[PDB]
There are 2 protein chains.
Amino acid sequence: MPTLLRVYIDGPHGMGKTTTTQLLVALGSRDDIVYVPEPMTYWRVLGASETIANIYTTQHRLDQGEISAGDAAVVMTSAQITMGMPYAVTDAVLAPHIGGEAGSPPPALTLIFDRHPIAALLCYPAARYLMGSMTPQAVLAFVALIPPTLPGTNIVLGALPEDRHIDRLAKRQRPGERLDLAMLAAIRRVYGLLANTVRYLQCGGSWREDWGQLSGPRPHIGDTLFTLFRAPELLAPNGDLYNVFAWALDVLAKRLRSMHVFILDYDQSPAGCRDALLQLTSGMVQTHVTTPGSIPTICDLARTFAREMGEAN
Amino acid sequence: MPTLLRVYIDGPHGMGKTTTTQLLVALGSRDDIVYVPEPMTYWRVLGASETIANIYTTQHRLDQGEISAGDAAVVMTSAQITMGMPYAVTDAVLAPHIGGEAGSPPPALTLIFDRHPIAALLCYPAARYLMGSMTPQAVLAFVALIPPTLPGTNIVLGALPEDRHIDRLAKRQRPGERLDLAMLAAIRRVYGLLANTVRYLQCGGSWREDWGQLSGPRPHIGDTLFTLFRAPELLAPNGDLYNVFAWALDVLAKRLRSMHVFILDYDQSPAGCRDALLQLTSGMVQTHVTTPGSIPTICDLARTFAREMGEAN
Ligand SMILES: Nc1ncnc2c1ncn2[C@@H]1O[C@H](COP(=O)(O)OP(=O)(O)O)[C@@H](O)[C@H]1O
Ligand SMILES: Nc1ncnc2c1ncn2[C@@H]1O[C@H](COP(=O)(O)OP(=O)(O)O)[C@@H](O)[C@H]1O
Ligand SMILES: O=c1[nH]c(=O)n([C@H]2C[C@H](O)[C@@H](COP(=O)(O)O)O2)cc1I
Ligand SMILES: O=c1[nH]c(=O)n([C@H]2C[C@H](O)[C@@H](COP(=O)(O)O)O2)cc1I
């Protein structure tokens, strides 16, 4: 029986992330490590043309009052659909090879991913929800879609003080991307409410038993994303969310409840960061692979991905 | 051990469907039958305002050359997202109660659903793909999303000659819906290519081993939806689809492969139709329910749904 360690490096944009991955795989470590980059080529080319562009453009156009919110909403939403597709189809072809969580022995393979599905399917959609560019209802469709959480889902988030983080963002700018402090501060809030609802849920937290606290480190319903959904458009005349929306919070729960969050302090020098990441690795969960031939396939798969969609490495 | 029979009545729009459901549940049959309607209230109100409207409007606007395809594409796509959400969140809260397929004994509960997820997540998105209103790439994101097919997924499709079907469509018109023969003929083609790929796959059909036939009742790759994806935008310079798109066909497969299609001849009088539907029921698959208390919950769930979203019954 073998294990394969999957590490899902995430958090908001411009926080040492891609820098510390190529510095972690630079250690000359044998090919037991498979690094998969952002699906950027899907983004810029094969998916749509400069999808990144639209997101950041449609915002200026929105902020500078040149479209109705419902206009920014609809583009902002296909922006998201097209953003996530590539994270999903992968996760689809990787699922049938993932056996149980054999605790934390050495993994015969270690996948280091640049961003995990819920970045494009929950986090950003939620940030735009706060940015007036995404609709509560649309946000929860992505929520209602988030594929079943697989075993061994170790998600590595981040930590850097607003200031030094801002400074970092302003030292590199993406292809067709603008600089947005609100959208920044926004994401930083989703990446907290999220890495907070895990902790909370993991500790027996139930959004339904806690709802009326919202009405008016051990976190409460108030520190969870669940707050963001106490929006007018989702509440019936009785003040209770409609069940359409209600059930979907249950879905959302069951997805986050089973995740393995860790948070690396990006406050250090690139090398040390990766050292830390490397150390976090130890206590992470590893999983058996259903088919004995799975590992190689799980290799090719991600290797093929990074071949076809990594404008990074 | 109990079983619960789930029947997913589908096929294109305006084909006796909603008529024959309310005629099937009209038999006075005890409350062991739970009928769940289309989530229309989500559609018209709580989801977005007159979503149905946009689909059919954005088309005229497209056909009458008043928007770029990429304009119709983006609305047409959120139209779809918002259409399907309600089918999904349900399927999410229904999954954790579905145990294995105990073959075809009597079910302690029978759910009769008006349309199944892949109507809003594969079929229509695919029809618009043919209607110039949906992009190949967007179509395959919904494909890459189609939640894992649960056991006991008996999908009831339909049969009525184009002519008599057209005549039927023109005897009732939806809230903010227009009459489109192409969009009609289109859907009728998706509902065939789909109920065809099942048969084909079920018979050992592999899209990859069959691909080069496309290049240039026992059906071939040419009778499958797989044809629709042999579009320019998905093919690399070598002519092979890119793996992003490639894997997603694999996803699509694994979803359809496990479905239980049946097709009722809608050519009869309403009563008899339902009699037939009733007979099809017999040979359908039933499933055990993981939690012993599942059945009641599976009752309330769908009953609550139809309470909150059934502008039909
Ligand atoms: N430890 C660090 N010290 C100083 N600058 C850093 C450090 N890590 C990343 N940066 C820089 O800050 C920006 C954000 O990092 P990057 O890896 O490029 O992005 P992201 O975190 O969004 O994936 C980049 O310009 C990068 O060079
Ligand atoms: N067996 C039938 N004989 C004659 N007319 C029918 C029959 N079944 C349905 N219709 C009519 O044709 C239209 C399509 O049926 P309906 O149940 O309303 O829609 P749908 O099939 O799209 O769910 C309706 O106007 C309906 O009254
Ligand atoms: O769902 C998403 N939405 C989004 O707007 N981005 C933007 C943020 C940033 O401009 C770029 C991702 O680059 P970095 O993660 O390297 O910062 O795409 C990324 C994802 I995933
Ligand atoms: O994914 C979908 N896309 C779509 O355009 N419709 C339209 C077709 C028709 O106008 C109406 C559904 O009504 P009937 O199924 O009763 O025909 O919504 C429905 C679904 I589900």
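In order, the residues displayed for chain B correspond to 46-149, 153-264, 280-376 in Swiss-Prot numbering, which applies throughout.
Heads up, the Cβ atoms here are built off N, Cα and C, so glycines get one too.
What Swiss-Prot annotates here:
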BINDING   B:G56, B:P57, B:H58, B:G59, B:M60, B:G61, B:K62, B:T63, B:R216  ATP binding site
ACT_SITE  B:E83  active site, proton acceptor
VARIANT   B:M85 to I  In strain: Isolate clinical VA/1
BINDING   B:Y101, B:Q125, B:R222  substrate binding site
VARIANT   B:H105 to P  In strain: Isolate clinical CH/1; acyclovir resistant
VARIANT   B:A175 to V  In strain: Isolate clinical BR/2; acyclovir resistant
VARIANT   B:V191 to L  In strain: Isolate clinical h3
VARIANT   B:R212 to K  In strain: Isolate clinical h5
VARIANT   B:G240 to E  In strain: Isolate clinical BR/1, Isolate clinical BR/2, Isolate clinical CH/1 and Isolate clinical VA/1
VARIANT   B:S332 to A  In strain: Isolate clinical h17
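Where Swiss-Prot records a feature, it is marked here on the structure.
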residue	record	Cβ contacts under 8 Å, 6 or more apart
B:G56	ATP binding site	B:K62, B:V204, B:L205, B:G206, B:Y239, B:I326
B:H58	ATP binding site	B:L217, B:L232, B:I235
B:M60	ATP binding site	B:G206, B:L208, B:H213, B:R216, B:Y329
B:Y101	substrate binding site	B:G224, B:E225, B:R226, B:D228
B:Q125	substrate binding site	B:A168, B:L169, B:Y172, B:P173, B:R176, B:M182, B:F190
B:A175	variant position	B:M182, B:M231, B:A234, B:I235, B:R237, B:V238
B:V191	variant position	B:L169, B:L170, B:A311, B:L312, B:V314, B:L315
B:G240	variant position	none
B:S332	variant position	none
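Fewest Cβ neighbours within 10 Å among the recorded positions B:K62, B:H105: this applies to B:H105. When the Cα positions of B:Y101, B:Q125, B:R222 are compared pair by pair, the longest gap among these substrate-binding residues is 17 Å. Of all residue pairs in B:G56, B:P57, B:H58, B:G59, B:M60, B:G61, B:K62, B:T63, B:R216, the annotated binders of ATP, the farthest apart have Cα atoms separated by 14 Å.
B:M85 (variant position) sits 26 Å from B:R212 (variant position), taking the C-alpha atoms as the reference points. In the deposited model, 15 residues go unmodelled between B:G264 and B:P280, whose Cα atoms sit 21 Å apart. In this structure, B:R212 is the one among the recorded positions B:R212, B:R216, B:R222 with the smallest number of other Cβ atoms inside 10 Å of its Cβ. No coordinates are deposited for the 3 residues that fall between B:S149 and B:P153. The C-alpha atoms bordering this gap are 7 Å apart. Of the chain residues outside the ATP site list B:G56, B:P57, B:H58, B:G59, B:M60, B:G61, B:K62, B:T63, B:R216, B:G206, B:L208, B:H213, B:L217, B:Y329 have their Cβ within 8 Å of the site's Cβ mean position. For B:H105 (variant position), the nearest of the recorded positions B:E83, B:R212, B:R222 in terms of C-alpha separation is B:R222. Filtering B:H58, B:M60, B:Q125 by Cβ distance to ligand 2 (under 6 A) retains the following binding-site residues: B:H58, B:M60.
A separation of roughly 18 Å, to the nearest angstrom, links the Cα atoms of B:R212 (variant position) and B:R222 (substrate binding site). In the structure as shown, the Cβ atom of B:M85 (variant position) sits within 10 Å of 19 other Cβ atoms. The recorded positions near ligand 4, defined by a Cβ under 6 Å from one of its atoms, are B:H58, chosen from B:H58, B:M60, B:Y101, B:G240. On a Cα basis, B:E83 (active site, proton acceptor) lies 13 Å away from B:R222 (substrate binding site).
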